[PDB]
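Let me begin by presenting the structure, written as structure tokens, before commenting on it.
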Protein chains: 4
Amino acid sequence: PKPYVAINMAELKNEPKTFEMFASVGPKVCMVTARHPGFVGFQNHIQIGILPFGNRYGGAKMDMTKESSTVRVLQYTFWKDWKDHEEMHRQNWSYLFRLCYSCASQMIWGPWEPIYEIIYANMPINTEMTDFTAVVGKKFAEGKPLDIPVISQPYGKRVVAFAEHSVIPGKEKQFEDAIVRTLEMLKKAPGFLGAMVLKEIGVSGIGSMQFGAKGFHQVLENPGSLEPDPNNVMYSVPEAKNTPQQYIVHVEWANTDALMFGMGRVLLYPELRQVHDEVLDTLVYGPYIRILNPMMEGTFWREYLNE
Amino acid sequence: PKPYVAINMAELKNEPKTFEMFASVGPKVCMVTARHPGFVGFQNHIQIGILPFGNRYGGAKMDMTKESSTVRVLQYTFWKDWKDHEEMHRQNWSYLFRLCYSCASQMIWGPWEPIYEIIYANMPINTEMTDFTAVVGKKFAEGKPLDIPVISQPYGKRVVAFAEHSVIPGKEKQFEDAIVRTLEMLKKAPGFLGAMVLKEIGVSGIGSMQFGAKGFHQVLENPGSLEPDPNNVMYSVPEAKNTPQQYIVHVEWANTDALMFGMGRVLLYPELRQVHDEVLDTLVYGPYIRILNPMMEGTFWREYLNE
Amino acid sequence: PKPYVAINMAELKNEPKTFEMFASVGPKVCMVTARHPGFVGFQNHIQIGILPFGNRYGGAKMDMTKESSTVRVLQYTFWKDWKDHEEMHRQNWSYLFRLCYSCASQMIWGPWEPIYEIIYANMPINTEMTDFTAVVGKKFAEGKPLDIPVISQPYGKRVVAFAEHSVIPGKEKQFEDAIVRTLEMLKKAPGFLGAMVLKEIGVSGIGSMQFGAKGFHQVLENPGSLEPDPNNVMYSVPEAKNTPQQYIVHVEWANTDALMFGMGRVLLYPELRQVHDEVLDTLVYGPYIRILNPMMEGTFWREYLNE
Amino acid sequence: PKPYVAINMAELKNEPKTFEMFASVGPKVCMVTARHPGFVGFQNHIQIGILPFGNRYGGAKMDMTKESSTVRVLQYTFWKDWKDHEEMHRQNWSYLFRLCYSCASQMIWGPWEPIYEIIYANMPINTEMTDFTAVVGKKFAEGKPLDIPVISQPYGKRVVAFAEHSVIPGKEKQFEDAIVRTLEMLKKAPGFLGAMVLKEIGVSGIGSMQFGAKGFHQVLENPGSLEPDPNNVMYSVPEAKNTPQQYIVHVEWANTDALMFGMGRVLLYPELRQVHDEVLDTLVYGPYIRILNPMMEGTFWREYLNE
Ligand SMILES: [Fe+3]
Ligand SMILES: [Fe+3]
Ligand SMILES: [Fe+3]
Ligand SMILES: [Fe+3]
């Protein structure tokens, strides 16, 4: 079934010390998260660049890692129910706060952790190139060769287009209907590895280190080993839901060229351009497209999705 | 009287060609904006860094200009009525679009142009160090020594704390009352040069290059000398107003140390800390504090303000 | 069905500034071209080299990119009807001229845009290496395993043999019959990815910036933002059709070794050599064989082709 | 059927002279070992690193080869009956001792040669990427598509997780049952190439150069061309079996990322974590996980295994 998604977002200094702490503390945070039975997996991304849209963002390119002074992370965790995320943070707060607080020396912005519902998903399980023979064998044995997926390789061996959209109030249904029609056509582009549409339902104050006064002072004054009062979060998840309504259109691709020309199909192929124009008419903001590398992940999230 | 404020925000590559285009294009844009009789002035900022709050943003410093790969600009224009902003943009679209388009080669994000009402202002006129003798003489000559301002030096000779806040729905009045009480106390800190509170009322689609499908394709396809259809903006300014409600607390300071310890007064001086705690209890997001240099400005906006 | 093909040809300086403008302006031109509902896609090439044919062109090699002072581009656009190409240019001339004129600073020769009919096509859809599993599954589910194509990878991951031929007047049928027999045999060569035969039907004067006197002056005097009169083209497409008749034999290959030995099959395999000798007897000029890299492309042209 | 496994373990200087000895001596030893009809194959490994378990072994990483002063080898030989290994050594002692002695100059620790029974195996035959087309063909031809294996590439083109465990006396059955459940679930991880559990039954004194006094003096005094008395081994294989009982859990993976996150599935996927917790409760020692590269091998051992 469709899980809910929490996306923890932050911007950190682009230096070895940051990647060192990703490698030490990141696994620990994931192990802590996995203590909760409602956790169904994760997909952790680094932003490598920004899609330039010709020269609309002429200062950007799809891979800016060499030049950029910062690194943005977008850490997706998947949950049977979004309340499971809120419970896990609170049940495991002494570990999680002290783990996440160790990233402080490297932080420039964040953490900020919006929560989403998945309103559309066309996403395969991941497979390594070594796996495909057995997958094909099994699908033919089951008499379902139509269910043989594309090869979507895990652990940094594909790329993601993370397309931000905010929608005019009243135009949500028009956006949702048109984006799904768009993505159903998009899937014909070479190197398409799957797509999903995330609709924001709110924000996790605790995941965002956003407390009332007491907890704010506790964060600022922390030696690193003392939890802020987790009951000093002043707002529930839905209270922070944005209007204009926010969506992420998340599309996965074999490589950055497939991403550039494949996402470009919505502009270059007249039939699809006409459908996608119905999306564009509904927007307050976007599409703004970040190029992400899914590096560290728990691929069983897709197994849950496709149950 | 209080003007409305439009703040055009963008992120560009941090390199010489960018600052060269600020020098070419920026003055031209301001001159075009001044064709409208409702224009009352401008204050254009570059972000120099981010307030670290001890080590909460431990990768940040107040001056990050030597290491950052990007530069963020925040261009304030002041208007008798916010509709004047919208009218100026449409009436001068040929010039403005083609001027702003020249910046595309350097752009990474933006433009994004929220519009604000000023709900509180304690801001002086600017004066150079050479002016103060005549100001003092003139105020004493008219029997108004209370109207002698601090010396708030124009053109890059002071610094701004730009503090972003978003507020729990329903707590807008509590925030507003609390922040004004806070700023009325803050004005005792040494080096304090004034403060104002901006409350978002909406977003200029045209200023943000956010059109429907027709205008989006015109933007992406543009050789630089053809206008997108300015009538293809699909939402009004208020239709884009965010909930949670967004505010900017804008506080000016003599220098960055005065800024750090001055804004710090709300954490360090117990009586003020108690008042400011009432602000903190209302927030969804923030305070996140950008450090800005007001470089290019039309100082007469303050003359209008203080009329 | 078989579309028509326009091939825009030019030679430019082989320097970064040329490739910078390909990345900036190329996409804009494609987006403009896609405004016409008769546009069915595109395949844009850079010439990497020339086939030496032993040492017949002993100064050449298949990859000359490191040494060459120029770069030749051959931009294929595909059209339901060739008249569509002519309408598209006229209907969108404001944008298109101004975009293409921005290439001026780098141009040495061109543009020159002959138009072709396809008289023979054996060309597959493109697929990425990730896609093949699903393609195989679908064709078996459909009971059409015979229709499983080779893997012809998009976006610079294969090579093209572009073989120019001109034919003795009166021998066009003999050429056409012999070249098809030849290509039907050539498809056995390892790494063969498809072939088509293009027969020239004329030249687009507008696409070649070839006007009467009035438009010629307008081109030469242009500051960059003023279109020449698109109605000052003095000849229709068919009026410029060459005699001797020109053809392109376009053959795609997995890599340059497969290209060299595979194309060489017409010389090395006696049974094929006998068939291809019938082609050679009909020529005025050729075969002259350029080695091309298909970098930017709209792969959906093959979908139209194969319906 | 399941063979028995002898694992010869040694630590040598990490310098070129060592790898030169591997290249000349190693193939000779394997040829001698092949003189016995009970020899069913071999798989020889170098340790490339150690799994850090987050930062539990924070000084380790998966590939330590550039920094390490030593190199550990783990040479697996597979035997129809374990007694065959013992007989082979005695029958071929003049050659083997003299061959193994020539490694002396490079040795820091070892040799040490425990013998194992295989209590669980899910291991495929190895195939090169060239082979898979024919394997698929044959399996479909015999109506067994379910038996198409993953592609497990020989000769250094995959990696091995070598997980050491020692088990509380009396908890052997619990460990064995829970480890099998764990590996049956682990096989769903991307990149999984097979697993087996080895249970120690004893140690080969002769393979370990572990003699009584007579043979010890002979080894120490050896010019290189005189055998120690092979009848001076003082203990049988089972007499050296350890309590606490030792096991190796040997898991093969496409690459080190698949190994890291895949082995990690036992910590990150809640359903598998619960199962693996049952293994963890049984341990005296471990899991301690060496990362191995299987470079030189006699792949036919898996053919024997899978008959
Ligand atoms: Fe979270
Ligand atoms: Fe504006
Ligand atoms: Fe053309
Ligand atoms: Fe042995």
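The residue numbers of chain D are those assigned by Swiss-Prot, with the residues present covering 2-308 sequentially.
Backbone N, Cα and C define each Cβ position, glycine as well.
For D:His86, D:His90, D:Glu114, the entry in Swiss-Prot reads Fe cation binding site, with the evidence type experimental evidence. Of all the Cβ atoms in the protein chains shown, 22 others lie within 10 Å of the Cβ of D:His90 (Fe cation binding site).
The mutagenesis experiment D:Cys31 to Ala or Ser is recorded by Swiss-Prot, whose note states: No enzyme activity. Still binds iron. Every protein chain shown contributes to the tally, and the Cβ of D:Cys31 (mutagenesis position) ends up with 18 other Cβ atoms within 10 Å.
Experimental mutagenesis at this site is recorded by Swiss-Prot as D:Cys101 to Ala, annotated: 10% residual activity. D:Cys101 (mutagenesis position) falls within a helical segment according to DSSP. Neighbour count (other Cβ atoms within 10 Å of the Cβ, all protein chains): 19 for D:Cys101 (mutagenesis position).
For D:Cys101 to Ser, Swiss-Prot lists a mutagenesis experiment annotated as follows: 1% residual enzyme activity, and no iron bound.
Looking at Swiss-Prot, you'll find the mutagenesis D:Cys104 to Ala or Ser noted as follows: 10% residual activity.
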Between D:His90 (Fe cation binding site) and D:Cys104 (mutagenesis position): CA-CA distance (Å):
17
Same chain, not part of D:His86, D:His90, D:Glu114: whose C-beta falls within 8 angstroms of the C-beta centre of the Fe cation site? Give them in sequence order.
D:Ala7, D:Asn9, D:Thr78, D:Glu87, D:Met89, D:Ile116, D:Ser205, D:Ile207, D:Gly208
How many Å separate the Cα atoms of D:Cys31 (mutagenesis position) and D:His86 (Fe cation binding site)?
12
What's the CA to CA span in angstrom from D:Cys101 (mutagenesis position) over to D:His90 (Fe cation binding site)?
12
Suppose we screen the recorded positions D:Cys31, D:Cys101, D:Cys104, D:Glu114 by Cβ distance to ligand 4 with a cut-off under 6 Å; which survive, in sequence order?
D:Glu114
Among all the protein chains here, how many other CB atoms are within 10 A of the CB of D:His86 (Fe cation binding site)?
25
Provide the number of Cβ atoms within 10 Å of the Cβ of D:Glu114 (Fe cation binding site), excluding the reference atom itself.
24
Near the Cβ of D:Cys104 (mutagenesis position), how many other Cβ atoms are there if near means within 10 Å?
19
